[PDB]
Amino acid sequence: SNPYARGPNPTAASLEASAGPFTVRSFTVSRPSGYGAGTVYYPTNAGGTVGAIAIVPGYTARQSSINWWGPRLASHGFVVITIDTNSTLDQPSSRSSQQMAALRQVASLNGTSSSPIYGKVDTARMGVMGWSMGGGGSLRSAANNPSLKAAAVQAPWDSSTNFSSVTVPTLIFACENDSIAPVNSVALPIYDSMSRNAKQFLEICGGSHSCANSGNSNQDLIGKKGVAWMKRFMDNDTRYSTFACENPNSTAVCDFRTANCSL
Ligand SMILES: [Cl-]
Ligand SMILES: [Cl-]
Ligand SMILES: [Cl-]
C-alpha cells in the first residue's frame, strides 16, 4: 500500500471544486527565517503526515497574488507556505534561496512542539511553486535540489530559459496572451529545455500574465491540475495519474504538452 496516500479517490469534479476533503487552518510565521514573511496553510485532519510546498510571487508582488493555492492545496493534504520576499525587487536566484529557506522553516516548525504544524509534515517530501520570477526561482530550486518531489509554476520568467538539468516533475501553466513572460519566447522554451523529467505544459486560453493568480476565472481547471500534479508526484499517488497526465477537454485550455507522465 502507499504510505503517503491521503483522502478518498478523487474525481474530476471533486478536484475542480474549491475545497478538497480536509479542513484548512492557517497562521502567520512569527519570525521568518531567511525570507520576508510567510503564511502557513495546513490540514487539520489529513490522516497522516503530508508533504510541504513553498510558493513565491513575482517581481513587485506579494502573497495575495499566489495565495489561493494555500487553501486549495492544503485542503487536499499538504502544508503550504506562501511567502513575501525580503525585497519586492529580489531576482530569481534570491527568490529560490528564500523559497528553500521557507521550506527549511516549515521543517523546523514541524519539530517545534508549540507550532500548529508540529508533527504534521513529512520533511522528506517537498515541492516548489511560484509565479513569474517566483516560477523561475522554483525551477532553480528544483535544479539545485533534485530531491524535491514536484514543481508547479505559473507564467514563469527567468533570465535563462535552459532548465535542462531539472529532474523534478515540473508542471508549467502558461497564459496565452502574456506580454510580460510570453509563451513563445519564455514559457515554451523553458518547457522544451527539460528532457530528464516528468513534465507538463498547459496554456490557458486568453490569459493575461496573471491568469493563474488568486481570483482567476479558471480556478477549477488550474486547481485540479496543480493538486493532481502535486498529489501524483509528492505522494507517489497513482490514483492521481489519470488527472495529472490527462490532456484536458477544457475550453480554458488552448495548448497541452506532456512527457514522461506515465498513466
Ligand atoms: Cl516577474
Ligand atoms: Cl541560482
Ligand atoms: Cl499580460
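Going from the start of the chain as shown, residues are counted 1 onward.
Just so you know, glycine gets a Cβ as well, placed from its N, Cα and C.
As a published mutagenesis entry, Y59 to A (Swiss-Prot position 87) appears in Swiss-Prot alongside the note: Displays increased enzymatic activity on PET bottle. Displays decreased enzymatic activity on PET film and on BHET. Sequence-distant neighbours of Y59 (mutagenesis position) (same chain, 6+ apart, CB under 8 A from its CB) are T88, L89, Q91, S132, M133. DSSP gives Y59 (mutagenesis position) a coil state; it is part of no helix or strand.
Feature annotation from Swiss-Prot assigns poly(ethylene terephthalate) binding site to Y59, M133, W157.
In three-state terms derived from DSSP, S65 (mutagenesis position) belongs to a helical segment. The annotation that Swiss-Prot gives for the mutagenesis experiment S65 to M (Swiss-Prot position 93) reads: Increases activity towards 1-naphthyl butyrate.
Using a 10 Å radius centred on the Cβ of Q91 (mutagenesis position) and all shown protein chains, the other Cβ atoms total 15. For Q91 to A (Swiss-Prot position 119), Swiss-Prot lists a mutagenesis experiment annotated as follows: Displays decreased enzymatic activity on PET bottle and on BHET.
According to Swiss-Prot, the mutagenesis experiment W131 to A (Swiss-Prot position 159) carries this note: Displays decreased enzymatic activity on PET film and on BHET. Within 10 Å of the C-beta of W131 (mutagenesis position) there are 30 other C-beta atoms, taking all protein chains into account. DSSP assigns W131 (mutagenesis position) to a strand segment in the three-state reduction.
Mutagenesis annotation in Swiss-Prot: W131 to F (Swiss-Prot position 159), described as Increases activity towards 1-naphthyl butyrate; the structure shown retains the original residue.
Under mutagenesis, Swiss-Prot gives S132 to A (Swiss-Prot position 160) with this note: Loss of enzymatic activity on PET bottle and on BHET. Other Cβ atoms within 10 Å of the Cβ of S132 (mutagenesis position), summed over all protein chains shown, number 30.
According to Swiss-Prot, the active site, nucleophile annotation covers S132, on the basis of a curator's inference.
Secondary structure from DSSP puts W157 (mutagenesis position) in coil. For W157 (mutagenesis position), the same-chain residues lying six or more positions away in sequence with a CB closer than 8 A to its CB are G58, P92, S132, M133, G135, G136, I180, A181, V186. Quoted from Swiss-Prot for the published mutagenesis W157 to A (Swiss-Prot position 185): Exhibits highly impaired PET degradation capacity relative to wild-type PETase. Also displays decreased enzymatic activity on BHET.
Look at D178 (active site, charge relay system): DSSP puts it in coil. Under 8 Å, Cβ to Cβ, and six or more positions away along its own chain, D178 (active site, charge relay system) finds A155, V186, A187, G207, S208, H209, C211. Here Swiss-Prot flags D178 (among others) as active site, charge relay system.
According to DSSP, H209 (mutagenesis position) sits in a coil region rather than a helix or strand. Counting every protein chain shown, the number of other Cβ atoms lying within 10 Å of the Cβ of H209 (mutagenesis position) is 19. Under the heading of mutagenesis, Swiss-Prot lists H209 to A (Swiss-Prot position 237) and annotates it as follows: Loss of enzymatic activity on PET bottle and on BHET.
Taken from Swiss-Prot, the feature active site, charge relay system applies to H209 (among others), supported by a curator's inference.
Sequence-distant neighbours of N213 (mutagenesis position): residues of the same chain at least 6 apart with a C-beta under 8 Å from its C-beta are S65, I66, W68, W131, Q154. In Swiss-Prot, a mutagenesis experiment is listed as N213 to A (Swiss-Prot position 241), annotated with the note Displays decreased enzymatic activity on PET film and on BHET.
Listed in Swiss-Prot as a mutagenesis experiment, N213 to F (Swiss-Prot position 241) is described as follows: Increases activity towards 1-naphthyl butyrate.
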Fewest other C-beta atoms within 10 angstroms, as judged across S65, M133, which are the recorded positions: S65
Distance in Å spanning the most remote Cα pair of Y59, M133, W157, given for poly(ethylene terephthalate): 10
Check: same-chain CB within 8 A of poly(ethylene terephthalate) site center, minus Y59, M133, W157: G58, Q91, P92, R95, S132, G134, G135, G136, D158, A181
Recorded positions close to ligand 3 - of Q91, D178, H209, only those whose C-beta is under 6 Å away: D178, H209
